[PDB]
Protein chains: 2
Amino acid sequence: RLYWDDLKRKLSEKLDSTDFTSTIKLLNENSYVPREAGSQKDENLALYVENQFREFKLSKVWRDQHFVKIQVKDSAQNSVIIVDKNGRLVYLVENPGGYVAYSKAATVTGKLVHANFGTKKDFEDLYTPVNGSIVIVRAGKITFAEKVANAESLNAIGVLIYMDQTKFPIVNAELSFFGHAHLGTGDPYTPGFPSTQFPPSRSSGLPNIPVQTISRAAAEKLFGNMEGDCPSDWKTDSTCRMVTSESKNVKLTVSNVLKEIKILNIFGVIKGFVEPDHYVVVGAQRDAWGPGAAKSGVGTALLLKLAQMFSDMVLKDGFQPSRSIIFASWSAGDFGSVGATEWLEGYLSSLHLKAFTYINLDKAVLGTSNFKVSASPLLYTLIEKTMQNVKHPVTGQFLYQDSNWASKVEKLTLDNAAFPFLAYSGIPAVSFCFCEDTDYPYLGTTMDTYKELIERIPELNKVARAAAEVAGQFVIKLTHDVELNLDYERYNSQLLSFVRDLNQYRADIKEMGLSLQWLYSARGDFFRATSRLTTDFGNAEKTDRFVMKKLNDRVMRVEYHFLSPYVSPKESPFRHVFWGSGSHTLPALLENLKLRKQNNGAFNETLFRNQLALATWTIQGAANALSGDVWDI
Amino acid sequence: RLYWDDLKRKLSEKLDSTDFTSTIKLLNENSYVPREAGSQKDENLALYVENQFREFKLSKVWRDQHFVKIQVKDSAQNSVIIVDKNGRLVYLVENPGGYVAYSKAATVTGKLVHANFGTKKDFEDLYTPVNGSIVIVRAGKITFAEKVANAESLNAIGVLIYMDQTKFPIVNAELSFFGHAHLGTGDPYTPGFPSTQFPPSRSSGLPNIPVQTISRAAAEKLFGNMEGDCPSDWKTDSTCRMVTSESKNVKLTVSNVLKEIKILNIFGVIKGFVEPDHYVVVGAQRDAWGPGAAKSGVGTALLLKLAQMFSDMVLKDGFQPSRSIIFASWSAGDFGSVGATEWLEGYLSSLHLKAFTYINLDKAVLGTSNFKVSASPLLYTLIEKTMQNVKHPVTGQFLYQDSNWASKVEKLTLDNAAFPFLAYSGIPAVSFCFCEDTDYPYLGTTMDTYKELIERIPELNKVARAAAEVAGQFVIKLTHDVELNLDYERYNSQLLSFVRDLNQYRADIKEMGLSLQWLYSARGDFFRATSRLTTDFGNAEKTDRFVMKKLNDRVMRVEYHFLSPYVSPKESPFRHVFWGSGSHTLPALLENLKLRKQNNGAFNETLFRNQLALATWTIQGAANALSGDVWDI
């Protein structure tokens, strides 16, 4: 067993002589260049990664194979067409190079209406009714899946998406791009039974309208046939317009088809010396529509180098992780973390007893200016201590520069592979990156190349190196300390913050005959439960692996006990009342209640009483799950 | 620490000098005599039990209080009336002394039709259509809740239930009786929010028709006005008839009302010396409609004596249970294990990590001829070894007399408090009793008295003594051995048996384009997972509480991982794919498939493909949950 100081030094010095850019460049070679999930090139890289793991001599390397239905574009072209309502003659504007996976295959003709980013707010602020019209929106702010849903929610009949030059200062205006519009993760077409025969989807999260990505040039050509200046508030090109002329409307034809593919998740593992049946999981997306250097290459490179380093530290330098470290190369990430989700779904309710943390490595390097982090609050302390002794690659200062960084942390979103881990599986998760206030413009394009990457970021090797150090320090701390570096006390602030918000309606809870007393008591009981647990840790003999096991297991279950037990994972997979999606999340409870100031019928008093109940029960249950022995109350 | 041989002797000799009949008699005194749930007498007994626990000096004794809505009969009498369709004049036949909790409060008039036991089969074998008619059925075979559901399922408008003299050779034909018809357990009116305001119930399992219990005399008076002899196949009184005369039909008026009551679950605990945060739970129903000597008294008596004995063994004789023993006195058992279920529901998904076994003590003594057992397969080995060294109270031979007893074991039913533990909470459970091939006739009547009990069973003290020895040996084995006496290998036979059944349709699975290959692989993987676990146990150092903790925790999770993760506990609480209720259970999958030999539209091919899928996923998940470390595959 080594000292944390030595492990820190060892990791750092191994990192010093590590060549990241070579690997990123290597992954950008023609053997791997265009690696859409399931393709032979994806399969090539999968084989290469797998071989590398074998050369690193990890305890065991294996395959997690899955068959899934994705959507690819048909031999028939998707098309964007302008129609003259006079005589109904059509003019072809574009056959897009790209497409949007999970779009309804359909042909729709209507008026075209701009809706900015297609955010929920953008739609309400519209002075043009979207109903029965095709909508065009800029990429960014929110996922394609959300834009489609918001629009579909207002009865739009189709969606176009372009990259405006203000948000995406790309010289080539003919660039086409890719994404998906499945409002979830995993395979949307997952019949619980094999079939020839065709069953409907139900609560799939799939679009019922066609959605399609277009080049900025094609959008500006559409603007050429539209009227109305865009609000300066949108801060967009002067090109932009709002609505088709009276005599014209647009026709969209999407003919994407379902294809079944064989994806491979490639796994390596360094077994733990004390509790090998518990693991930290480190993963990266291996697939990409185009070259996907930043989208896929960076992550896969870090995955490979981290795996190599840790294998060397165990075999040469005497590092002895208490718990196991699993390295995961995912496929079909581009379709909604499909690879990751399929694997997660094998262990719906059991995984949280083995995996205590997931570290995502996707898009860790996109810029230089900033260091962003999204994570479970359970990892805020680990993250903080890690930023306090990792240096900025350009700047030289420690990453930790703001004592208040934790309150400004944004939550994991659906397009992040870290999301299903936290919100569906109840495993604390963290994603982080070096970046700007600007999205990396080339993501999802054929311009996401190494050359492009090394050009916007000439210090690529140093920056990737800093990204590896944070992930590496995470992984060491997590498998070295006898306690788990999961700060369960953090959820007191979260509950406090939530009740603090809720208490801004102590009046409206009166006019409904409701007391919030049982909820306050749940919050109090959780506080007590954490306090007792901290005391127990302090009074425990750190060398007694039996008592630590027992205390650590309690910590490992905190996250999962915030998954609502009162909703089916099939109907709503994202059960986490803090971080998931649906009417069972604390945020939903607040939004339903904010709709009570308006005397409009949007408020749903009944729903709220149920939400209040389920929240209280969930929180009580978590407090009770943490308290320990049934005679201690 | 003592030797199993000494603990066996100690338990036995303490039992030898234990006076059971005194306690049963004591519970039959006027201070407790009629103790309907929530009543003052129930509350008296609750206080007495609680005091006794305090005198026994258990580690901690506490209260688990709940407010629940039960139904009691109104000041207005329920009535059974015969109507002359000529002139519509009515004749009062009875104002029943008893009632059926959860009956719809309503008045209905129609023809009366006998349907034997009201089993699903009994209805199909009817040559008289039940639709729009009131139905009369004999008690027995199935719960009232099922009879009502089956009848309601065929559009009957009301249900009468009597005790025929063949199944219930009771001299007094005027005897009235009680039960409930809620097709589940727990409080059916559980709004997730407090209210004045009234919300509908939804998937409550509540009757939409009136149901009422009548005396045999009242039934025979009804038969007096009916025609058609009953099938000799029913083996019932010659009195019985099938249908009202042309000119007559029956009117039923039920006016039961909802009352909110305060129930108390009384708990005692003897803390474990090694893992106190894990418990065996031993419970008994304290409430009864009448005197409920057999229904409630026996169980509560055993609960008290067991608690006392084990407290003495810990404090005087040096017994040191590894894990905790909790003694539970439940209330509102008579309404569907309501007390038990309410408590279970506080720990929906967390309880199975603390409670590894529930032993039910209800109706353990009803006769002398037989010893019956129902339980999770996880306890078959414990049960067997226990029968191999417990003697029959009358006979003197060991209870174990049939090497094949396990394949003839009937599953826990809904009226058993052991049921929600296993099927809703995923905690292995066992109920057992000494009994006959005949139901104890006085259950749910005012004749369930000590005097009646001591009369049909003069060896009451000896028989109760044998009942305590099995429960006691269960409890000792379970808290003494370093391994858990949960035989997880047993579920290989279960899966085998199930697939063996399913394989009787390998043809019909072809005509649907389906392979069963992924299901076979799940079964294989579970087999592997258990084999590996047995090996691990063998290779473990029995004195290393850390490794044992880890292996025992894996065993403790087997049961729960058979709860279907794909159904909400609110919509269907009984999620256990082997032992629960609904379309997600393996049995349901078989029944849907047996409906494919008939070319009638009852078969539901789509449903089956989903069932096949969910089953496969559930089983795979359980196998994967058992395999241990993610690098072991």
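Chain B is numbered as in Swiss-Prot; the shown residues are, in order, 121-315, 319-756.
So how was this one determined? The header says electron microscopy, 5.5 Å.
Cβ atoms are placed via backbone N, Cα and C, with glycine included.
The feature domain 'PA' is assigned by Swiss-Prot to B:223-313.
Here Swiss-Prot notes a mutagenesis experiment, B:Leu619 to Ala, with the remark: 20-fold reduced affinity for transferrin receptor. No binding to HFE. In this structure, B:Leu619 (mutagenesis position) is part of a helix by DSSP.
Experimental mutagenesis is annotated in Swiss-Prot for B:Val622 to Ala, with the remark: No significant effect on binding to transferrin nor HFE. Around the Cβ of B:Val622 (mutagenesis position), the same chain contributes B:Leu639, B:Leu642, B:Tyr643, B:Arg646, each under 8 angstroms and 6 or more positions distant in sequence.
Quoting Swiss-Prot on the mutagenesis of B:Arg623 to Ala: No significant effect on binding to transferrin nor HFE. Every protein chain shown contributes to the tally, and the Cβ of B:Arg623 (mutagenesis position) ends up with 10 other Cβ atoms within 10 Å.
Quoted from Swiss-Prot, the note attached to the mutagenesis of B:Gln640 to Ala states: No effect on binding to transferrin. >10-fold reduced affinity for HFE. Mapped onto three states, the DSSP output places B:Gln640 (mutagenesis position) in helix. Over all protein chains present, the Cβ of B:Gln640 (mutagenesis position) has 10 other Cβ atoms lying within 10 Å.
Recorded in Swiss-Prot as a mutagenesis result, B:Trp641 to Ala carries the remark: No significant effect on binding to transferrin nor HFE. Annotation for B:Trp641 (mutagenesis position): spatial neighbours B:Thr739, B:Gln743, criterion Cβ-Cβ under 8 Å with sequence separation of six or more.
Swiss-Prot gives this note for the published mutagenesis B:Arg646 to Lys: 5% binding to transferrin. Within 10 Å of the C-beta of B:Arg646 (mutagenesis position) we count 19 further C-beta atoms, all protein chains included. In three-state terms derived from DSSP, B:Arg646 (mutagenesis position) belongs to a helical segment.
Swiss-Prot lists B:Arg646 to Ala or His among its mutagenesis entries, and the accompanying note reads: No binding to transferrin.
While the structure shown retains the original residue, Swiss-Prot records the mutagenesis experiment B:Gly647 to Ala with this note: Large effect on affinity for transferrin. 4-fold reduced affinity for HFE.
Listed in sequence order, the residues of the same chain lying 6 or more apart from B:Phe650 (mutagenesis position) and placing their CB within less than 8 Å of its CB are B:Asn615, B:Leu618. In Swiss-Prot, a mutagenesis experiment is listed as B:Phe650 to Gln, annotated with the note >5-fold reduced affinity for transferrin. >10-fold reduced affinity for HFE.
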Inter-residue Cα distance where the pair is B:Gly647 (mutagenesis position) and B:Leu619 (mutagenesis position), in Å:
10
Other than its own, how many Cβ atoms are within 10 Å of the Cβ belonging to B:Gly647 (mutagenesis position)?
12
By DSSP assignment, list the helix, strand and coil residue numbers for the domain 'PA' (B:223-313), in that order.
14 helix, 22 strand, 55 coil
